[PDB]
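Engineer: Got a structure here, written out as structure tokens. Questions coming.
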Protein chains: 2
Amino acid sequence: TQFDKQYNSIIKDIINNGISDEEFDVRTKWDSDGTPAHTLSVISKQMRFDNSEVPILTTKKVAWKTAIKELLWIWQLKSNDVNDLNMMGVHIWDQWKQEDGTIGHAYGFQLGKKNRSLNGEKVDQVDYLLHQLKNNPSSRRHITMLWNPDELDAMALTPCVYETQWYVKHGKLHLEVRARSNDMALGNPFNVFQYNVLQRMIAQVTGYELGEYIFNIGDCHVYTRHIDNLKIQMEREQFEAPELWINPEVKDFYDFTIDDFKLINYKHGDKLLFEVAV
Amino acid sequence: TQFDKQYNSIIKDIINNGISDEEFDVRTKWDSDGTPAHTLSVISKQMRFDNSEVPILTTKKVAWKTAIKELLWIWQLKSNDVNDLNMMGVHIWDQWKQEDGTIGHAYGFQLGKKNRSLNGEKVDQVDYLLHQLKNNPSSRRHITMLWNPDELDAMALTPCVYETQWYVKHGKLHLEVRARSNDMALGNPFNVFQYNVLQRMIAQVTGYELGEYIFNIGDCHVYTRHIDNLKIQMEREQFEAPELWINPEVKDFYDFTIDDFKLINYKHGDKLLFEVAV
């Protein structure tokens, strides 16, 4: 179920069926003329994968490394402090760094919260999701939630991929994910494969085969300047997906390191520059 | 976009492609033999409507009244006390009534919380969603959230239809909804049409045409005993959807009463008994 087939199956749709944000006074803008940059969009689109292969673009390179790195920060480290993410070599967050170093009450800070009761002892979303999966697989409640109505005003930025719903059906683990928004041009390919990594990880530790991987986008859009450039990507060549490796010797979620993930034989397209926009 | 066409388009799929919960020790059971009742299910299904008609079953009657009544309780009254819902004639909640009368920190209690900052003055989810829609339509954040990770342990029951995402595109208001679970046999038809009512209501008060209505289900299932009975419903006749009425003289969300809603010329099927199950 190549990520490519579905990816371009959604792009043209947006160029052809998308609605321009025009009618409004957007705040975001390019960087070569300050001229407010404008987009086209569609509501509610969905990408599903049977897991016979890694969902990753092959008509362009993805930040597969920076992607898994940011994953450990949010779900493994459950940290909101940017320094931790700077320690991994990633800086793409430096922009929302608060005078104290963190991004406020969002992302990792939501998962680390010891808010659930588990055998006369409080625990956090990630720890709760873990135990229940192997002691309450049938449960129709396996849900992580980033969108906290209580601390929304306290986060330095509103999350995109904010929730997930897992299912344990027939020795299989299914992962559904949802984004309230998503840039198909610079945000989607990175997020997708990234949250699919997280799936393979818990899958291995809980000892359950991988089920379907489903990714849900609410507002899907692309910027205008990015269109002419996406059309080429569509016609670009399509190679076979790589073979992501993950040390099988690991048996604990918090044992994984950026050194246990290796994408093998990853053929992808060439450099494609997509104009910057504040 | 009759609700019927899509409804049965999902039922057979479940009978044919659904997976039995069997493998597990379910807690829920029938009531004629205590024998644990069992189901079949599918993950991630979706129902969309263009709003040319009311999404309501015509091969069976829906609690269209009890449905809108429960809607005012959660979103209008933002109450968690069962007495209020008993005052409307509804008792279908009496089961989860706590020693104090309420269902804990769930449903209405989540929407009434004055947790957002609006012009140097705190306000609740419902009040926030309202103002922003007419002063920040373009916003990609219009979201209500019932799933509170902080008070989950405090609710007397985990919510099904827990969130919503609205969009204001071209004088149109689009409403996306999601359920973590949903019984296609006794829960779905009621929920769907119900959250579509809520849409028509804010639509009228904000003064925006209705956009697409999208309903998302995570775990969709039906109980075994209910199968033989759903097959008949499928072959039942299909009449044209009714013409829901709503007093146009209203201009405030909190002015609506169960007396402003009238389904006109509603042709539906006959009585279909679906075995009870604790």
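Going by Swiss-Prot, the residues shown for chain B are 2-279, listed in order.
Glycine residues also receive a Cβ, built from the backbone N, Cα and C atoms like all the rest.
Quick paste from Swiss-Prot:
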{"type": "VARIANT", "residues": "B:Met88 to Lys", "note": "In strain: ATCC 6633"}
{"type": "VARIANT", "residues": "B:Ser118 to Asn", "note": "In strain: ATCC 6633"}
{"type": "BINDING", "residues": "B:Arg141, B:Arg142, B:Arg181, B:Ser182, B:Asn183, B:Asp184, B:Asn192, B:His222, B:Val223, B:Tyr224", "note": "dUMP binding site"}
{"type": "VARIANT", "residues": "B:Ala155 to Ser", "note": "In strain: ATCC 6633"}
{"type": "ACT_SITE", "residues": "B:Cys161", "note": "active site, nucleophile"}
{"type": "BINDING", "residues": "B:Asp184, B:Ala278", "note": "(6R)-5,10-methylene-5,6,7,8-tetrahydrofolate binding site"}
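Give me the structural setting of these features: burial, nearby parts and distances.
Structural biologist: Its own atom aside, the Cβ of B:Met88 (variant position) has 12 Cβ atoms within 10 angstroms in the protein chains shown. In three-state terms derived from DSSP, B:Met88 (variant position) belongs to a helical segment.
Using a 10 Å radius centred on the Cβ of B:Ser118 (variant position) and all shown protein chains, the other Cβ atoms total 13.
All chains included, 22 other C-beta atoms sit within 10 angstroms of the C-beta of B:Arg181 (dUMP binding site).
Within the same chain, residues at least six positions away from B:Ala155 (variant position) with a Cβ under 8 Å of its Cβ are B:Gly105, B:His106, B:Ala107. In this structure, B:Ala155 (variant position) is part of a helix by DSSP.
Residue environment of B:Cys161 (active site, nucleophile) contains 19 other Cβ atoms, counted within 10 Å of its Cβ in all protein chains.
Cβ environment of B:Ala278 ((6R)-5,10-methylene-5,6,7,8-tetrahydrofolate binding site): B:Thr29, B:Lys30, B:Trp31, B:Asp32, B:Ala38, B:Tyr224, B:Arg226 lie under 8 Å away, each six or more residues apart in the same chain.
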Engineer: Which ones, out of the recorded positions B:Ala155, B:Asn183, B:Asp184, lie near enough to chain A that their C-beta is under 8 angstroms from one of its C-beta atoms?
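Structural biologist: From B:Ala155, B:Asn183, B:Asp184, none lies near chain A.
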Engineer: Of the recorded positions listed here (B:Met88, B:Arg141, B:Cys161, B:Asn192, B:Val223), which is spatially closest to B:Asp184 ((6R)-5,10-methylene-5,6,7,8-tetrahydrofolate binding site) when Cα positions are compared?
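Structural biologist: That would be B:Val223, nearest by Cα distance.
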Engineer: Work through the binding-site residues one by one (B:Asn183, B:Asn192) and point out the residue whose CB has the fewest other CB atoms within 10 angstroms.
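Structural biologist: Across B:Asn183, B:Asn192, these binding-site residues, the one with fewest Cβ atoms within 10 Å is B:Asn192.
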Engineer: For B:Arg141 (dUMP binding site), what residues in its own chain, 6 or more apart in sequence, show a Cβ-Cβ distance under 8 Å?
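Structural biologist: Spatial neighbours, sequence-distant, of B:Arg141 (dUMP binding site): B:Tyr168.
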Engineer: Here are some binding-site residues: B:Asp184, B:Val223. Which one has the most Cβ atoms within 10 Å of its Cβ?
Structural biologist: B:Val223
